[PDB]
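As structure tokens, the structure follows; a few thoughts come after it.
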2 protein chains.
Amino acid sequence: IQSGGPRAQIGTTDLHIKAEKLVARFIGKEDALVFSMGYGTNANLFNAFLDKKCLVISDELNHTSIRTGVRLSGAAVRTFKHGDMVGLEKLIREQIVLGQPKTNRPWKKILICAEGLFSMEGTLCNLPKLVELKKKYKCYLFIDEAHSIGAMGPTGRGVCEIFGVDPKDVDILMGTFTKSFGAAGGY
Amino acid sequence: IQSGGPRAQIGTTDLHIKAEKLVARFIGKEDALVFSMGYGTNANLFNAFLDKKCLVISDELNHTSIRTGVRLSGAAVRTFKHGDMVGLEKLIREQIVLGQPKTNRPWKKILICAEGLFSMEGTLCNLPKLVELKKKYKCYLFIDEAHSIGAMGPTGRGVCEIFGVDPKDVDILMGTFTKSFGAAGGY
């Protein structure tokens, strides 16, 4: 029941490797990592791959962990009304045109954050149209499948199975084992 | 008394090579070209090395040939009042900040055009301060020594000799043999 330390120092075992391989095969992607907390995952991801010259366009109903993780990095934030895609496209166009505030230089990067299922409304996210705009405007996509994985779809793979979307158009997928697997952690 | 054709086709002789070498040695630069007209030189230079995403900051008293050459290329033009350097620095700063019009992207290039001696006022150009700002703000310098070369300076080299400026801070120097050499052409 005792760990050794960080994964980089001594903490890794073969069980971690097996779990990562099995999760990656289950989702349909190439590789995966596992952590000991979902809140920590969402809080420490964006700090790692973002900066203060980038932009994040996230839904207004996102979880608190995503907000904390984005706040820790330094990027700019703009939100669109929940379940509205014309507003999303309009915001994307306007923010590409305007550029960085007070300097008007081109945005170095644009990331879109959403959720597979919002667990206060019960609604889904319009994944096919999100893929359409991300391909058209060269954005990136981040999806949080905390409540979708394991419990939705014909065989339980989430919203990609529900909408028939190939799980290669989504740049980063993350979820937790807490909701529908009776365990703890994230990936 | 007959030429053959363009310099690229058959028109070159050894006399052209000797003249280019001697002019380059006389001015103090590394290499030079000679043409058959000064108006044509000024009209066809900027078309060759400029574009529509660049900016030209020229004095308000420049010759007509410079204006035609700049107009033929497509670049944007802004002028500063004659004999005023605070306005020049202010314009440089504002135009670097603002960027390309209606798009606000960074200026791809900035070129400053002046004259060694303005042959309607009799005044010179403040070469040392022009060099100071071009070095400070990373601009480029173009000088038109039509009336200065041959007839000004301790030994007749122009405004570089008058101000003691090393003729390496000036990116492009051009003049004519019409005024003070009793001939025709330009370099």
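Numbers in chain B come straight from Swiss-Prot, and the residues shown are 188-374, in order.
Looks like electron microscopy, 3.1 Å, at least that's what the header says.
Cβ coordinates come from backbone N, Cα and C, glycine included.
Counting only same-chain residues six or more apart in sequence, the Cβ atoms lying under 8 angstroms from the Cβ of B:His334 (mutagenesis position) belong to B:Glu302, B:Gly303, B:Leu304, B:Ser306, B:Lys366, B:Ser367. What Swiss-Prot says about the mutagenesis result for B:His334 to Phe is this: Loss of activity. No effect on interaction with LCB1.
Under the three-state DSSP scheme, B:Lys366 (mutagenesis position) falls in the coil class. Of all Cβ atoms in the protein chains displayed, 17 besides its own lie within 10 Å of the Cβ of B:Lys366 (mutagenesis position). Mutagenesis annotation in Swiss-Prot: B:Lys366 to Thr, described as Loss of activity. No effect on interaction with LCB1; the structure shown retains the original residue.
DSSP assigns B:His334 (mutagenesis position) to coil, not to a helix or a strand.
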